[PDB]
Each structure stands twice: as C-alpha cells, then as structure tokens.
Amino acid sequence: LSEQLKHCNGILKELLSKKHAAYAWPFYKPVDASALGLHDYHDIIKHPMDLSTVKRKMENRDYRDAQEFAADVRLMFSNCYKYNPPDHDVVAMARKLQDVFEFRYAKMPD
C-alpha cells in the first residue's frame, strides 16, 4: 500500500524524533568503524544499515512495500546484536528502540 508506506514513514519519523533520542542517537548515521576503532566491524557486518540510510531510501522511493522497509530496520538492529557483546550499552539502546519499532510496526493498517 502507499498507505502502508506512509505508516512506515511515520514510524521512521518517530524513531528520529526527540522523544527517543536518548537511545536512538547511535542509529542516526552509519557506524564510523575507523573513527570508533572498530577495525573488525566490516569483517563481521556484511550489510551496514542505519536510520539515515533508511530515510534516504524512503525519500528516493526505493522501498516498494512495508516488508522491505522493516527488513532494513531489523537489519540495523541485528548488526548491533551480531557485533557487540550483549552487555554493551549500545545493545541496551538497540533493544529499547526495537521495542518502539516493533510495537508500532505491528499496528500497520491492512
């Protein structure tokens, strides 16, 4: 649906909003592995993903359906769970943001 893609865009706007910034901020831009010293990040993560890339894809009409959008958002969280020790602060932040995503994604109009 165009309608379903508008729901997805609403979700995206919420994930980027000040409401969730305390835990969403690490997801705003691509992981800058060299800047952070994470010199194994691109050996472990095949497909980097972040909210700015999702936003560009939405703006460019790249997503053809809601499922394609959700797959990228979930890819972003999965990269976080794959790379990091499970006690890292960033993983706690991912879990919280994913909760926001999954509850609202579930309310998709059909």
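Heads up, chain A uses Swiss-Prot numbers, so what you see runs 346-455.
Per deposition record, X-ray crystallography, 1.6 Å.
Cβ from N, Cα, C; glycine included.
Quoted from Swiss-Prot, the note on the mutagenesis of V376 to A is: Abolished binding to histone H4 acetylated at 'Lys-12' (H4K12ac). Counting every protein chain shown, 21 other Cβ atoms lie within 10 Å of the Cβ of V376 (mutagenesis position).
Listed in Swiss-Prot as a mutagenesis experiment, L381 to A is described as follows: Reduced binding to histone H4 acetylated at 'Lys-12' (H4K12ac). The Cβ of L381 (mutagenesis position) has no same-chain neighbour under 8 Å that is 6 or more residues away in sequence.
Record note (Swiss-Prot), mutagenesis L383 to A: Reduced binding to histone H4 acetylated at 'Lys-12' (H4K12ac). The unchanged residue is displayed. For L383 (mutagenesis position), the same-chain residues 6+ apart in sequence whose C-beta sits under 8 angstroms from its C-beta are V376, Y428.
According to Swiss-Prot, the experimentally introduced change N429 to A is described as follows: Abolished binding to histone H4 acetylated at 'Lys-12' (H4K12ac). Packing around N429 (mutagenesis position) is summarised by its Cβ count: 16 other Cβ atoms lie within 10 angstroms of its Cβ, all protein chains included. DSSP assigns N429 (mutagenesis position) to coil in the three-state reduction, placing it in neither a helix nor a strand.
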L383 (mutagenesis position): secondary structure state under DSSP, collapsed to three categories: coil
